[PDB]
Each structure stands twice: as structure tokens, then as C-alpha cells.
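S.K.: Input: one structure, supplied below.
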Number of protein chains: 2
Amino acid sequence: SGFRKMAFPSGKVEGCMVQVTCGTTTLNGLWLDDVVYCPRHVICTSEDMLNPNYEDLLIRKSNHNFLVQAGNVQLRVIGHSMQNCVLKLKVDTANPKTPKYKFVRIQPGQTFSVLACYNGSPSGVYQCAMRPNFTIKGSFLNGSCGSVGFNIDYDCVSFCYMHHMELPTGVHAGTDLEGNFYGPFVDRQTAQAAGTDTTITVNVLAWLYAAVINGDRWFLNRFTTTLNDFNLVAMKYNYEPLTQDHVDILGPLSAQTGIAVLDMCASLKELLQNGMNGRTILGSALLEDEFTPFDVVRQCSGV
Amino acid sequence: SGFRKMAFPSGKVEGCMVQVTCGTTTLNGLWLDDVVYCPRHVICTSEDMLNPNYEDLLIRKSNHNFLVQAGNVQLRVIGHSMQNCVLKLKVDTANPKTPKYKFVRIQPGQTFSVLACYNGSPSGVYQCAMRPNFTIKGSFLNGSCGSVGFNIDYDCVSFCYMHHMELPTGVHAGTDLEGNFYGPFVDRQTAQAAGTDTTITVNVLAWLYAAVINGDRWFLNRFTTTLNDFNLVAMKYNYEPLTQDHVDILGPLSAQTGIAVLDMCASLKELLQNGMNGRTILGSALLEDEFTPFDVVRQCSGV
Ligand SMILES: *[C@H](O)[C@H](C[C@H]1CCNC1=O)NC(=O)[C@H](CC1CC1)NC(=O)c1cc2c(OC)cccc2[nH]1
Ligand SMILES: *[C@H](O)[C@H](C[C@H]1CCNC1=O)NC(=O)[C@H](CC1CC1)NC(=O)c1cc2c(OC)cccc2[nH]1
């Protein structure tokens, strides 16, 4: 038993991280087939970051201006293009370690593993959720851009995130692998504020089901509620509205534990209205919302 | 910025996980050079687990009774021995993916990454600490035995843990790669209780330094204390005694933040005596003790 914030095994993605240097800037790139994907602000100087005109800046760049290094192997760049906020550099060599992969744009509330990298070599792995405000609470320093977030389905790596920027509140922002930012953010050094960080309600319910499964059950009460009589309490505490689709997603967990979704909702309402009173749930003194129901089933079933 | 529970990239260890089957039992094994290491209770039946005589049980086993599978490749077993609580099966093929590796027995308070596996294939990665009572708070189901914990120094994988058992309190127990259990535990199905789970004080101080670095500083006070006048409060709350060696280990962090270790100790005393009062530190409502000072420096420096 036991429930942990668990990340996917990262070897398949480790095999795809390279170093991209342009001018003074060095960041990470993702090498799949004969293409290297990287953030486009690799072509910016410290001066261009305030007000970059990426077309004009990119037009002054030739193939040989892009230094791509996989380990110690220098890749030859034979073409380059810009798709939204992502540069795509064509190299002359297909990555021998290219896995079965997809490009997926995940929905808010979904989770994925981030492989934090620096200078094209891996540094660490951790699990993140796409917040309702399209940010992530990660751990990124300078040079971490180009690091990717991904999921794994058997052997297919679904790349969903590439890191671009840290916001003033310390959360992080990025794009999908097609270069489209999650949320309203843009890749320049201006005043950018993320909106209200609301809680992923279905994820908290899934985490409570994981708690029940792993023995923690003090938070279970004799009450029940209705979906509207749960939402009029969730909106007060900045919780995402619970829909019948969320209820059905939580179906298998409710059937495994024998606890109706609305009764667990009553327990969660009691937790929101009275707090933890100094107790913990699965070793946490906060309500955790970065586990999807799929994460819970996968970790409690051994996938 | 940002501070996360971060695990090592697991590809080098993924390349070493195989499936070991004996009779009905199937668990994981670690394939390095021409040797596969696995827990010895792979030779037990459900009946032998209460009172196993591992010499007598192993003596009834021949090489061909050990089915080793790396992916779909069947390894041929050409010898077998028992070292403490670990079986070592000699195979005819050296693992082509054997990394630079060490066998290390870590001290309590140190951390490592666990690669949770089932049927010899990886399932997830997460960071754990060796508690002062020589247990770990992991996530292990049936068939997870043989999963390993490790650290990485540039390119050298230091294997330090192999999982064997879950205790009644839901924490987990295991051996080093030489087969010696951490703590007083034995690999049989008897009444085994871990002792008092005390807190790794130096790790909480390192985590508070990480908090200060990442902007969280509300817990900083105008007070100071002495080491004895901190220990007579730490022992009340079941905190490991702080030694001058722990102070010196925290030296670089204190010099980077400009906060003396004893002043941070006064802040921690205030936290232990008055609680969090509904606040959070680095997104946690509890004092975290599974980050070593090295973990903090590594994550805030980008190693
Ligand atoms: C790429 O490696 C890097 C990400 C690192 C830097 C520090 N922490 C991280 O997450 N990205 C950047 O430095 C980008 C530059 C790209 C054009 C987007 N900029 C920021 O992350 C950035 C800019 C600003 C502010 O600008 C006014 C204000 C507050 C925080 C900021 N972060
Ligand atoms: C090996 O895969 C497995 C580890 C799994 C099983 C459930 N959770 C895990 O961590 N190990 C075992 O099942 C071992 C068997 C080996 C001889 C040690 N046994 C236990 O983990 C075990 C035994 C008992 C109890 O026995 C009285 C009481 C309470 C909890 C127990 N766990």
C-alpha cells in the first residue's frame, strides 16, 4: 500500500534531450526523428526579450547559427522553421532512440511528468498538473527551457508540455509541442499574471478515494449532499465546479470503495468548512488536487 | 524557482530491471553484468512465508527452476547463490545496458529514488528517505519486491535499496544490495513493528532554507537559540538530535541565505511550539523532512 506523487519512468524521454545553442543562449531541445524542437526565444538576446519580433529576429539566422549537441555528438542542421512559439530544426540524422510518440494538448486538471533538464542533459523528474489557470507548480531554473512534460501509454510517449517561462508568483508556463501556449501567456518579458488558481475538485475526490483505499477514513461522515448543494460550497472556497461527467469519471473508484460520490462530496464539504483540525490525510495536511482518478487507479492497481 | 520532490532520471536503472519467477512467485530482479539480484523469498510458497528455512528451501532449487526474463529475452541461469536476504543468479549473458554502478549502504536521513516495478517492467519513480527507524514511506503493491532505490553521481548509479516487505503501519522495509536489511527486520510473515518514527531535523532545516531561497520567509523571527536550547525542544516533538556535524552540513546553505543555523533553529522551535496557524511553507502545511541539504543545493543549483 501507500500513495505517493509518482512520475513516469523517464528513460524514453532521456533518450531525446539535446542541447540547442544560439548566440549566447543555451537551452534544451527534444530530438524526435530528424527534427529538434526547442523554444523560439533561444534566438533572443537579453535585449530582445522585452519586445521580440520573432520573424525579424529569426530572419537573421541561418542553419549554421544553430548548434545542436546530443551528448558529445554535433548534429548538422539542414533547415529550420518556426511553428507558433517553437523552433523546429531539421538535422541530417534520425535519432536512433526515437520512441513511439504523440503530440497531445492536455486539458486542465490532467497530470504529466516533467523531466527537468539543463544543457540538454536530464536533472530530475517530477509529477505536475495543468492547473485550471493553465500554469504548473514546477521547479525550473535558468536554462531549463525546452524541458518537456509527457505521459506514457504502454510504450507511446505523449509529449504535452515544453517549458518557456516562470510567472511572478513562481508558477510556470509553457506550450504544447506545436508551440501553442497553455493559457493566455506570451513568450516575452512583460507583466504577465496568471488568474485565480482554483482547485481541481474531481482530483481532490480521487485523492480522498485513494485515502479510503489506503486506510485513511477519519474524514468519512454520516452525511450526504446534492451536486448543487456541493457546488454552492465549492465556489466559496475556489473549487472547480463538479459536473456529472466528473461524477461518472469517479464511478469506478466509488464502486471499488463502496462510497457514493455525493457522500464523499459531503465529507469534502465538511473538510472545507471545518478544516483538518490538526490531522493528516495520506501524510498531507492539505487537500491534494494533483492526482487524477486515472493516476489513483494506476497507482493502486500497479500499471 | 520552485521546490519539488524530485527523483533521479531512471533510464539507467530501467535498463537493468528483469522478471524473476520461481514456482508461482514472480518478482523483479536487478541485472548487472552477468548477475541478477532478487529477493530470496521468491523461492517461498504462501505456506513457507510464516517460518521459512531459506537454506533448506533453496537446496531444493536448481538453476533451471529460476526463470529470468529481460523483456521477451529468456536468460539462461548457470549458477545461483544466496547472500544474506538476496539471491544472486549467474546468467550466461552480460547486460549490454549495465551502467557504471556501486553498491552503497546509505545512512538514515539520506534520500534516494525508488523505481517501482511489476513483472520486471518499470511502473513509476518517486523520492524516498531512509527514516531514522530504517523504514521508508513508499508506494508498493504485491509483486513490487525487487524494485530498487538508487542515487546517481554524474553517470554512476549507487544502488542502495531493494524492497522486501510492507509493515503493519503501511511503511516499507528492505535491504541493501548485499542483502542486509535496513533496521531489525527479517524477511518472514511475523509480527514486525517499526519503532518510533522521529523527524530528520537537519532535513527540516534544509527545507526551511529552500523555503527562504524560494521567497517563503514568514516563519523567520527575531529570536535565536543555542543547540542544547534547541534539542530540549526537539526531543519533546520527536525530532532527531541536532549535532554540530549537522550544523556544519548546513553551513553552505546558511552562508548562501545569510541566516545562521541557530536563528533558523529558533524559527523551527517557534513552528513546533505554535504550529503553522493555517499557513503553508513551499505549498506544504507540514514540516517536510525528506530533503537533505544536498538535495536542496542540487535542486536550487541545477545539477
Ligand atoms: C528559460 O530557460 C527561462 C525559464 C526559467 C528562467 C527563470 N525560471 C524559469 O522558469 N525562461 C525565461 O527566462 C523567460 C524568457 C522567455 C521569453 C519568455 N522569461 C521568464 O521566465 C520571465 C520573465 C519575467 C518577468 O518579466 C517582466 C517578470 C517576472 C517573472 C518573469 N519570468
Ligand atoms: C513483495 O512483492 C511483497 C511486498 C508487497 C506486498 C504488499 N505490499 C508490499 O510492500 N512482500 C511481501 O509480501 C512480504 C513477504 C516476504 C517475506 C517477507 N510480506 C509482507 O510484506 C508482509 C507481511 C506482513 C504481516 O505478517 C504478519 C503483517 C502485516 C503486514 C505484512 N506485510
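Chain B residue numbers are taken from Swiss-Prot; in order, the displayed residues are 3264-3566.
Going by what the header records, the deposited coordinates were determined by X-ray crystallography, 2.1 Å.
Even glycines carry a Cβ here, placed using N, Cα and C.
Sharing the record's features from Swiss-Prot:
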type     : residues     : note
ACT_SITE : B:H3304      : active site, for 3CL-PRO activity
ACT_SITE : B:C3408      : active site, nucleophile
VARIANT  : B:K3353 to R : In strain: Beta/B.1.351
VARIANT  : B:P3395 to H : In strain: Omicron/BA.1, Omicron/BA.2, Omicron/BA.2.12.1, Omicron/BA.2.75, Omicron/BA.4, Omicron/BA.5, Omicron/BQ.1.1, Omicron/XBB.1.5, Omicron/EG.5.1
VARIANT  : B:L3468 to V : In strain: Zeta/P.2
S.K.: Relative to ligand 2, which of the recorded positions B:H3304, B:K3353, B:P3395, B:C3408, B:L3468 have a Cβ found under 6 Å from one of its atoms?
M.R.: B:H3304, B:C3408
S.K.: Among the variant positions B:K3353, B:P3395, B:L3468, which residue has the largest number of other Cβ atoms within 10 Å of its own Cβ?
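M.R.: Most Cβ neighbours within 10 Å: B:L3468.
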S.K.: So if I measure Cβ to Cβ from B:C3408 (active site, nucleophile) and keep only same-chain residues at least 6 apart in sequence, which ones fall under 8 Å?
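M.R.: Listed in sequence order: B:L3290, B:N3291, B:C3301, B:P3302, B:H3304, B:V3305, B:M3425, B:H3426, B:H3427, B:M3428.
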S.K.: According to DSSP, which of helix, strand or coil covers the residue listed as 'active site, for 3CL-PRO activity'?
M.R.: helix
S.K.: How long is the line from the C-alpha of B:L3468 (variant position) to the C-alpha of B:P3395 (variant position), rounded to the nearest angstrom?
M.R.: 16
S.K.: Just counting, how many other CB atoms are there within 10 A of the CB of B:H3304 (active site, for 3CL-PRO activity)?
M.R.: 23
S.K.: Quick one: pull the CA-CA distance for B:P3395 (variant position) versus B:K3353 (variant position), whole Å only.
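M.R.: A Cα-Cα distance of 35 Å.
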S.K.: For B:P3395 (variant position), what is the secondary structure state per DSSP, taken as helix, strand or coil?
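M.R.: Where B:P3395 (variant position) sits, the three-state DSSP reduction gives coil.
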S.K.: Could you check what DSSP calls B:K3353 (variant position) once collapsed to helix, strand or coil?
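M.R.: In three-state terms, B:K3353 (variant position) counts as strand.
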